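Visitor: Provided herewith is a single structure, encoded as structure tokens, for subsequent inquiry.
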Amino acid sequence: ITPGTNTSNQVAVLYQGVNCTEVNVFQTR
Amino acid sequence: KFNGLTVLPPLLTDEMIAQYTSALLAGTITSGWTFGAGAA
Ligand SMILES: *[C@@H]1O[C@H](CO)[C@@H](O)[C@H](O)[C@H]1NC(C)=O
């Protein structure tokens, strides 16, 4: 998940259908 | 199925789809066609 590289160099990462015990950190559905 | 196959969730939950049908219906009952053409 990217703000666009012109906006910022940060990213967030989604592990699709994975529980956070298996991989800020947040459990989405 | 559990060998390469996955199902992704829809972007809008069924609760959010029901908030849209509610808003369309409540606009239609209170304001006729006018909420399609402009402000209700
Ligand atoms: C993830 O793991 C926790 C602890 O084992 C569990 O309570 C939860 O139901 C699991 N699933 C999701 C989707 O969070």
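Throughout, chain B uses Swiss-Prot numbering, with the displayed residues spanning 854-893 in order.
The way this entry was determined, per its header, is electron microscopy, 3.1 Å.
Note that Cβ sites are derived from N, Cα and C of the backbone, with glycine treated the same way.
Just lifted these from Swiss-Prot, have a look:
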VARIANT   B:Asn856 to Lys  In strain: Omicron/BA.1
VARIANT   B:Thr859 to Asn  In strain: Lambda/C.37
VARIANT   B:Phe888 to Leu  In strain: Eta/B.1.525
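Can you tell me where each of these features sits in this structure?
Guide: There are 4 other CB atoms within 10 A of the CB of B:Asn856 (variant position), with all protein chains counted.
Annotation for B:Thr859 (variant position): no same-chain Cβ neighbours under 8 Å separated by at least 6 residues are found. DSSP classifies B:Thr859 (variant position) as coil under the three-state reduction.
Sequence-distant neighbours of B:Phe888 (variant position): residues of the same chain at least 6 apart with a C-beta under 8 Å from its C-beta are B:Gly880, B:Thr881.
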Visitor: Sequence order please: the variant positions B:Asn856, B:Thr859, B:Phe888 that have their Cβ under 8 Å from a chain A Cβ, otherwise just none.
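Guide: Checking chain A against the variant positions, the residues within range (Cβ-Cβ under 8 Å) are B:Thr859.
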